[PDB]
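Student: Please read through the structure below; I'll follow up with questions.
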Amino acid sequence: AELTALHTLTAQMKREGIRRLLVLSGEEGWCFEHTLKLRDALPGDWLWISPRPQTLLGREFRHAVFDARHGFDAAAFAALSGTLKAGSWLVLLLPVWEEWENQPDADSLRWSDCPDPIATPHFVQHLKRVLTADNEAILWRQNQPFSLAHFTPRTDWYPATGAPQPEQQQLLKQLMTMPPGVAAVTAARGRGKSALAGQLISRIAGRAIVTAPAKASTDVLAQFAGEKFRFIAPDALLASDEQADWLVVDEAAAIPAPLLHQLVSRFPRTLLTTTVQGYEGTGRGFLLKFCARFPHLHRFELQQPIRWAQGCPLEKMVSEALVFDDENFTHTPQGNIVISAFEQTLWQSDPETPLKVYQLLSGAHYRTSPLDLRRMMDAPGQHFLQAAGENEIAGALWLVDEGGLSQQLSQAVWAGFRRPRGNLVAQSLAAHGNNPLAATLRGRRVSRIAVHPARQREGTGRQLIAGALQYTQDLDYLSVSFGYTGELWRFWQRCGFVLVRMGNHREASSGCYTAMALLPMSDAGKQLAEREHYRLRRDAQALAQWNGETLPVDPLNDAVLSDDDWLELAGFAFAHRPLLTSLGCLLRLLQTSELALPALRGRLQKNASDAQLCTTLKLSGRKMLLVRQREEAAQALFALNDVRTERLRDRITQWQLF
Ligand SMILES: CC(=O)SCCNC(=O)CCNC(=O)[C@H](O)C(C)(C)COP(=O)(O)OP(=O)(O)OC[C@H]1O[C@@H](n2cnc3c(N)ncnc32)[C@H](O)[C@@H]1OP(=O)(O)O
Ligand SMILES: Nc1ncnc2c1ncn2[C@@H]1O[C@H](COP(=O)(O)OP(=O)(O)O)[C@@H](O)[C@H]1O
C-alpha cells in the first residue's frame, strides 16, 4: 500500500534528479522494523550512519539511514546528505515525537562541555518547524495516520558525464583567456569547484601546481587533472623553488593569508576555490574580507549542484535545519545601530532574532559548522548581544560563562596536575599565568564577535563590548582568545582589553600565535590583568626571540628573579608547568645560575633540537628530555637557595588532587 506508493515516488525522484527526507519517529523497535521493510522494497546501498567516539571519500550511495534515536550529530547528518545519489532517500530515525525535545542527546557530549548528555529542545523545536512548514519531507510517525503526499513533478534531470557542465565550461573559458592574475571560484559544496580546477589543469598547455591546507579530498581534483596532477603542501611549496604556469589552490581560505599572498606572487596565474558555508565551509562575510586582500581579484561563482537538481528538497531541508543560508551579507543594514542583549531562551519564543544573529556570526568566521549552532542553541552559559539596524542585524556578540573553579582545582590546573574542559580562558589564566587562583575568578569569554562588513569601522564592534559591560554584573572580567595580528589586537586594545598572554604555537589555519586579553571589571580581575601584563612585559624579549615576532608591549629586560619567578620555576621543576609557559623565567634562571644545565641551555640558549639533545644527553626521547629539564631546574634552584626551594616544592607538591 504505503511501500508501493513509496516505490513509485522513488522512480519519480530519481527521474527528477532529486533526493528526499523520510522521517521515522516512534519506538526504537518500530523504527528499525521500518528500515528493514524500506530497504528490501527500495533496493540500494542503504549506508547506515550512527554515533560513537568515513565514507565521504569520493563515495556516493543510493539510499541511507541516519540513526538519531539517541543523538543527533548535525555535521554527520549534513555530510551524509551531500553524498546521496539522485533518487535517494535519507531515512532519519528519531525518538518518539512527543518525547524528542526532552530526550538527552548522546552527541551533545562533543560540544556541550558538560559531563553527561543534555537535552537540546531549542534544536528540536527548530527541526520540527522546518520539518512541518511544508510537505517536502515525509513524516512517518508511529500510531499516526500515514499517507504519502503527491508532489507536482519537475523536469527530467540527467547526470554529468565527465565533460564540464555549462557553468563549468563557461568559467573554464574565462579562466583560460584572463591575463596574468588571480581568480577565485566560490560556491556551496557539490557545485563542481574541485573538478573545475582539475578540468582547468587538464586543458592548459602548461604545468600547474596544486596546494591545499589539509589535503582536503584533492581526489576529485586529481581525477579531472589526470596525469597532470602535482601536489605540494603549502609550506613545502613556499620553501621550494618550483614553478608552474598556474598555481591552483582549493579551500584557499583555510590557508594562512600571509603564506598564500606570498605563494601567489610567484605564479603568473592563480586559481582559488573555497566552499561557502555548510559543514566545514567558510563564511561569506569572511570570504569578502579574504578576497579583498587580493587586488584585482577576479571573482567567479558556481550555482548549479552537479550530482542533483537545483531545488532538491533534501538539500533545502538540511540548509534550513542547520542554517546554511547567508543572503544577509547581500543587503546593507540601514540607519542608527541599536544595541540590546538577549538570552538563549529567545530561541523558544522568538527564534528569528537568534537565527539572524547566528547567520552573521557564522558568516563572519573562516569555518562554518553546525556544531556552533548546536552550541548556541542548547549549551548552557551562552549569552548574546546584538547590534540592529532598521531591518537587519549589523553586529552580534556571543559570550560564554567561565571560571568559578574551586581554589583546589585552580591550583591543580596551575600546576598542570589536572586539565578538564570548558572554561578555556579561565583555566588558561591559571595554567599559563602566575596566579594559582586565577581560575577561581568569574568572567565571560568572547566566543565570537561580528559586525556586518558594510557596517564595520563605525564603532558598533566597540559598542557591542560596551553593551556586554552594561548589561551584566557580578563578574571579574571579560576575556578573549584570538589569533594575533596588530589590527585585531588594536581593536581589542580600544575596547579596553589588556594583553596577558602570547602563545608559542602558530594556529594551523590562520598561521597566527594565540593571544589572550582581559577587560577587568573587579579589583581582583584588574589585578590579575595588570599582574599578568607586567609578567608578559618581562617575558617579551624571550617570547619575541622564540616566536620570531615582537610582542606589542614595552619590554622589561630586567633579568632578576622575582618571587613570582620562583613560584613558576618551582611549578616547572616539581610539577607540570609546560616548558614554553616557563620560557621567560627559565631564561632568567639560566642567566643567573652557574650550573651547566645542558638540556635547558641547549634548548633555550643554543637552538639545539629535542632529538639532538636526547642523543648528546643519551635520553630515550622527548618525555625523558622534559623530565631531565625539570630536574635541571630543580638543581639550579637548590644551588641558589636550598630552603626556599624545599618550601616551594612542599607547597606545590600538595596541590596534586587524588
Ligand atoms: C574569538 C574571537 O571572537 S576573535 C576576533 C574575530 N571576529 C572578526 O574576525 C570578524 C572580522 N571582523 C569584523 O567583523 C571586525 O573588523 C571586528 C570585530 C573585528 C570589529 O568591529 P568594527 O565595527 O569594525 O569595530 P569598531 O569600529 O567598533 O573598532 C572600534 C575601535 O577599534 C579600532 N579598529 C576597528 N577595526 C579595526 C581594524 N580592522 N584594524 C585596526 N584598528 C581597528 C577603531 O577605529 C576604534 O578605535 P578609535 O576610537 O581610535 O577609532
Ligand atoms: N563535469 C563533471 N562531470 C562528471 N562528474 C563531475 C563533474 N563535475 C563534478 N563532478 C562530480 O560531482 C561532484 C562534485 O564534486 P566537487 O567538484 O569537488 O564540487 P565541490 O568542489 O563544490 O565540493 C563530485 O563527485 C565530482 O567528482
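Shown for chain A, in order and in Swiss-Prot numbering: 2-54, 66-670.
Note: Cβ is positioned from N, Cα and C throughout, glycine not excepted.
Relevant sequence annotations retrieved from Swiss-Prot are reproduced here:
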- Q180, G202, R203, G204, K205, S206, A207, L208, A209, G210, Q211, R319: ATP binding site (BINDING)
- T287 to A: Loss of ATPase activity, but no change in tRNA-binding (MUTAGEN)
- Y291 to A: Loss of ATPase activity, but no change in tRNA-binding (MUTAGEN)
- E292 to A: Loss of ATPase activity, but no change in tRNA-binding (MUTAGEN)
- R296 to A: Decrease in ATPase activity and loss of tRNA-binding (MUTAGEN)
- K301 to A: Decrease in ATPase activity and loss of tRNA-binding (MUTAGEN)
- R319 to A: Loss of ATPase activity, but no change in tRNA-binding. Lack of hydroxyisobutyrylation activity (MUTAGEN)
- 356-531: domain 'N-acetyltransferase' (DOMAIN)
- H377 to A: Decrease in ATPase activity and loss of tRNA-binding (MUTAGEN)
- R387 to A: Abolishes the tRNA-binding capacity, but no loss of activity (MUTAGEN)
- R460 to A: Loss of tRNA-binding (MUTAGEN)
- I461, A462, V463, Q468, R469, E470, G471, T472, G473, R474, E499, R506: acetyl-CoA binding site (BINDING)
- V463 to A: Does not affect hydroxyisobutyrylation activity (MUTAGEN)
- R469 to A: Does not affect hydroxyisobutyrylation activity (MUTAGEN)
- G471 to A: Does not affect hydroxyisobutyrylation activity (MUTAGEN)
- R502 to A: Lack of hydroxyisobutyrylation activity. Has little effect on RNA acetylation activity. Alters binding with hydroxyisobutanoyl-CoA, but not with acetyl-CoA (MUTAGEN)
- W504 to A: Does not affect hydroxyisobutyrylation activity. No change in acetyl-CoA or hydroxyisobutanoyl-CoA binding (MUTAGEN)
Student: Among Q180, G202, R203, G204, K205, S206, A207, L208, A209, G210, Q211, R319, listed as contacts of ATP, what is the widest Cα spread in Å, to the nearest whole number?
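Tutor: Largest Cα to Cα distance for the ATP-binding set is 17 Å.
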Student: Taking only the mutagenesis positions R296, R319, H377, which have a CB closer than 6 angstroms to any atom that belongs to ligand 1?
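Tutor: Correct list: empty, so none.
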Student: Give the distance between the Cα atoms of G473 (acetyl-CoA binding site) and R296 (mutagenesis position), rounded to the nearest whole Å.
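Tutor: That separation, Cα to Cα, works out to 19 Å.
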Student: Which residues of the same chain, at least 6 positions away in sequence, have a Cβ lying under 8 Å from the Cβ of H377 (mutagenesis position)?
Tutor: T294, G295, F298, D384, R460, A462
Student: These are the recorded positions: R203, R387, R469. Which one scores highest on other Cβ atoms within 10 Å?
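Tutor: Per the Cβ count within 10 Å, the most buried is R203.
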Student: Do you know offhand how many angstrom separate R203 (ATP binding site) and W504 (mutagenesis position) by C-alpha?
Tutor: 38
Student: Among the recorded positions listed here (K205, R460), identify the one with the smallest other-Cβ count within 10 Å.
Tutor: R460
Student: Around ligand 2, within a Cβ distance of under 6 Å, which of the recorded positions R203, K205, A207, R319, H377, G473 show up?
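Tutor: With ligand 2 as the reference and 6 Å as the Cβ limit, the list reads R203, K205, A207, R319.
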Student: Near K301 (mutagenesis position), which residues of its chain come within a Cβ-Cβ distance under 8 Å, counting only those 6 or more away in sequence?
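Tutor: Non-local contacts for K301 (mutagenesis position): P465.
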Student: Please check the gap where 11 residues are unmodelled: Cα of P54 to Cα of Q66, in angstrom.
Tutor: 13
Student: At the level of the C-alpha atoms, what whole-angstrom distance separates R387 (mutagenesis position) and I461 (acetyl-CoA binding site)?
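Tutor: Distance between the two Cα atoms comes out at 15 Å.
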Student: Nearest to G471 (mutagenesis position) in three-dimensional space, by Cα, is which of the recorded positions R319, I461, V463, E499?
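Tutor: Closest candidate to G471 (mutagenesis position), judged by Cα separation, is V463.
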Student: For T287 (mutagenesis position), which of the listed binding-site residues (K205, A207, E499) have their CA atom within 10 A of its CA?
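Tutor: Qualifying among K205, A207, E499: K205.
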Student: Fewest other CB within 10 angstroms, which one of the recorded positions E292, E499?
Tutor: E499
Student: Let me check the 10 A CB neighbour count of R296 (mutagenesis position). How many other CB atoms are there?
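Tutor: Counting Cβ neighbours of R296 (mutagenesis position) within 10 Å gives 22.
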